[PDB]
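**Student:** Before I ask anything, let me first share the structure, which is written out below as structure tokens.
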Amino acid sequence: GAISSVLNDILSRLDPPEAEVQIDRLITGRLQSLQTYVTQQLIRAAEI
Amino acid sequence: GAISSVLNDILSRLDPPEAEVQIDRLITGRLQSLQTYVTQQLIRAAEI
Amino acid sequence: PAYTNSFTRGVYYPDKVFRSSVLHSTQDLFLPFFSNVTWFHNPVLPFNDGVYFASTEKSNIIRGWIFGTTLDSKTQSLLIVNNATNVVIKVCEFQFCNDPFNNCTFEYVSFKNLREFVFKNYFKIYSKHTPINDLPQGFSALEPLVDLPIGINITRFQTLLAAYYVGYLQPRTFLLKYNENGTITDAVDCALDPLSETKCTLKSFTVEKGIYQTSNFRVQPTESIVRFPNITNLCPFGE
Amino acid sequence: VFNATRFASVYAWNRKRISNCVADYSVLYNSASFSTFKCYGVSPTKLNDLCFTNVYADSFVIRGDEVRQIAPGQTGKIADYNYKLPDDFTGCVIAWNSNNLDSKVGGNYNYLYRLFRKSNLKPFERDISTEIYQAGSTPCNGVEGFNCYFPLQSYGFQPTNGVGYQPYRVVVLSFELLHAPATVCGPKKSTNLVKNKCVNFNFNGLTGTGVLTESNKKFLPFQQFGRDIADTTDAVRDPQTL
Amino acid sequence: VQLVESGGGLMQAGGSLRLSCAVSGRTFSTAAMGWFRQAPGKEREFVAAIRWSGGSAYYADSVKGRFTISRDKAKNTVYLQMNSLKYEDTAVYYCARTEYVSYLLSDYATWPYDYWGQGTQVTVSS
Ligand SMILES: *[C@@H]1O[C@H](CO)[C@@H](O[C@@H]2O[C@H](CO)[C@@H](O)[C@H](O)[C@H]2NC(C)=O)[C@H](O)[C@H]1NC(C)=O
Ligand SMILES: *[C@@H]1O[C@H](CO)[C@@H](O[C@@H]2O[C@H](CO)[C@@H](O)[C@H](O)[C@H]2NC(C)=O)[C@H](O)[C@H]1NC(C)=O
Ligand SMILES: *[C@@H]1O[C@H](CO)[C@@H](O[C@@H]2O[C@H](CO)[C@@H](O)[C@H](O)[C@H]2NC(C)=O)[C@H](O)[C@H]1NC(C)=O
Ligand SMILES: *[C@@H]1O[C@H](CO)[C@@H](O)[C@H](O)[C@H]1NC(C)=O
Ligand SMILES: *[C@@H]1O[C@H](CO)[C@@H](O)[C@H](O)[C@H]1NC(C)=O
Ligand SMILES: *[C@@H]1O[C@H](CO)[C@@H](O)[C@H](O)[C@H]1NC(C)=O
Ligand SMILES: *[C@@H]1O[C@H](CO)[C@@H](O)[C@H](O)[C@H]1NC(C)=O
């Protein structure tokens, strides 16, 4: 839901006030992605 | 991302219109944290 | 120019918070443990960061400091003088001697002797006084004494007269141990050595045997490269 | 600060420190004398119930259309080269038209602004230097000419100028929301202390609910209050009593 | 605020004269001082300007290499050193002052000034 996938692009075009919001969206997304990955691996490891 | 890690501080500094936003950030954060804790406990309980 | 050892000296209470039997990790300006303190028995010293001053006294010879960018009449410079009764601290543009032995808005009035001070930036002064048997072996915390909201620019300082030592603070992460009574009893410099990194990671003073992942090694880029296609087909500015 | 005879130029904005006093903020937020009254990370009403170690009133003058540049993370000549607010600013910005005072027949040129600088200012940085700006590759050596300009320029303040170009007086209140002893409080009155009961307490703005008991903690003469493991307040020092 | 001019008068061609202009009365600030001249029946014409801060000077082409403008901040006085005088230099010379700060020194050649002196005659003879 951010303006771009690349952090550098946001940094270099959007100024900090708006850039911060976009980066917050990007952070939230990947942090959720990492959490999902970890959870799945935990369950997979239990099985193994 | 909120202006403080305390809730009363926000309530004692801002009006509802914006304390809402800050509190939303705090709630999101902590609810995510609780979900993580419970998830970890679930599989730990499985192995036990 | 002599070098002796800052074994564990340069520890002060970071803020006004009271903490008991809890280990607290803080990023602040603390003197490096086990670095060098230059030894002098009066030279001009630049105040780059906070400075650690440590005086070994026989007869209380030294009792004053000047703290100013140029230490001269033209800009207002901080001047602190003790004479065993009152600590006269003034911030005016005072004409200062070649060898010292107005517009002053702010004003305040109050080897066995080891006196340790930390001065940092407005202005903050911590200190501690102890009896001693060239820099003593051990550990002790400095309680804050003064907070001057003067906002005076200070990039250089001098002493006003006995041995003393000078150290320079650095922004280093420390782990501090608070005892039953909230007194600081031990510390760890999280960047001194790999063992200390381990201690700081675990938030403990006791690492039991094992292998611990502490940090992440990463090569830094040395330079920036920018490439674009050859310049051509100018705009018709000539026209 | 508000009733000051003269104001400072934006490039050399004045700073007044406020300490050790009671602040009746009503006189400001009840007054109708102000066009812009914008408070960040604080509501004015609540200021009556709050204490601070220090307050900074930064005073200066700009033209109307640049008042928007007095805000966190704005860009332009003012916010870049004259007076920069931090992105995490916590305080109030008050601005009101001063055409009746700062403008005169023929144009008031006493008020300046910095037009050139080699980099943007840091928050609350003050640059009063008059060095010749080297716009090009040729050193100026303090000599004005081609690509060598004086960094400052005057404001054209005439009574007939558009509201956009008319002079506006600006006051910026910043608060020291540190944990340290607070000397700047609001008008709110104090009461008696009740021990060994569940109460809704407020100590110098630190609000909470709990039971207040005489402690045995070996607090130091300077230590204001204490916390437990969870980063929550556990013990305090009475503002009125040691 | 008054601008009080002095010096000048009669001098033979090739000679040098110095004009002074003292600023009296309470000033908030001075941006720049200038000299202008008006020859009989002709338009008043820019001669030289000096920025109060820094002392950078700007000259009409007709006086370059011949005239020097200078300032004494403490005395609130501007000077025009008029060397290598020519008949063409005969005119009433006027001191001018402004509080207008332009980034661009050359603006002082064309800026309408706020304050004017009474004028001092310079007459260059054979
Ligand atoms: C404090 O005043 C001094 C006066 O010179 C200034 O610091 C100088 O800063 C420049 C810019 O980097 C350096 O090249 C000089 O080395 C500094 N001078 C000295 C004496 O160290 C500046 O106006 C102020 N500096 C600070 C820290 O605010
Ligand atoms: C230390 O020097 C100061 C310089 O005057 C003296 O401190 C004064 O103490 C007297 C007595 O109370 C006060 O009336 C003055 O206001 C103080 N002056 C200032 C500016 O501090 C004092 O004479 C000296 N103390 C000694 C000799 O022990
Ligand atoms: C906290 O303070 C108490 C009170 O002073 C300390 O208890 C004393 O300990 C010393 C030596 O450590 C003894 O001489 C005293 O007899 C003790 N006093 C009492 C009342 O028992 C205690 O050591 C301090 N805690 C720490 C670890 O700093
Ligand atoms: C000891 O002194 C040497 C000689 O200059 C210096 O390089 C070094 O920093 C000092 N060692 C320490 C870390 O105390
Ligand atoms: C004190 O302030 C006045 C007012 O600006 C100034 O004229 C004077 O130079 C200052 N004193 C010193 C020695 O800096
Ligand atoms: C005009 O021609 C001259 C001489 O060839 C050259 O220096 C200049 O760059 C030209 N102008 C433009 C705008 O191209
Ligand atoms: C005011 O505060 C002081 C603190 O030193 C205290 O001694 C005094 O009793 C207080 N006065 C009242 C009436 O609260």
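Residues displayed in chain D correspond, in order, to Swiss-Prot positions 341-582.
When the header is checked for method, it gives electron microscopy, 4.2 Å.
Cβ atoms here come from the backbone N, Cα and C positions, even for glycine.
What Swiss-Prot shows for this protein is this:
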MUTAGEN   D:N343 to Q  Reduced viral infectivity
MUTAGEN   D:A475 to V  Increased resistance to neutralizing antibodies
MUTAGEN   D:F490 to L  Increased resistance to neutralizing antibodies and human covalescent sera neutralization
VARIANT   D:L368 to I  In strain: Omicron/XBB.1.5, Omicron/EG.5.1
VARIANT   D:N501 to T  In strain: 19B/501T
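Are these features on the surface or tucked inside, and what are their neighbours?
**Tutor:** All protein chains shown were included, and the count of other CB atoms within 10 Å of the CB of D:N343 (mutagenesis position) stands at 4. When secondary structure is read from DSSP and collapsed to three states, D:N343 (mutagenesis position) falls in the coil class.
Within the same chain, residues at least six positions away from D:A475 (mutagenesis position) with a Cβ under 8 Å of its Cβ are D:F456, D:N487, D:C488, D:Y489.
Other Cβ atoms within 10 Å of the Cβ of D:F490 (mutagenesis position) number 22 in total over all chains.
Cβ neighbours within 10 Å of D:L368 (variant position), excluding its own Cβ and spanning all shown chains: 18. In the three-state DSSP scheme, D:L368 (variant position) falls into the helix class.
Cβ neighbours within 10 Å of D:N501 (variant position), excluding its own Cβ and spanning all shown chains: 17.
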**Student:** Going by C-alpha distance, which of the recorded positions D:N343, D:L368, D:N501 is nearest to D:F490 (mutagenesis position)?
**Tutor:** D:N501
**Student:** Listed in sequence order, which of the recorded positions D:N343, D:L368, D:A475, D:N501 sit with a CB under 8 A of chain E?
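**Tutor:** Near chain E, no listed recorded positions qualify.
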**Student:** In Å, rounded, how far does the Cα of D:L368 (variant position) sit from the Cα of D:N343 (mutagenesis position)?
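**Tutor:** Answer for this pair: 12 Å between alpha carbons.
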**Student:** Which secondary structure state does DSSP assign to D:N501 (variant position), in the simple three-class scheme?
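**Tutor:** Reduced to three states, the DSSP call for D:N501 (variant position) is coil.
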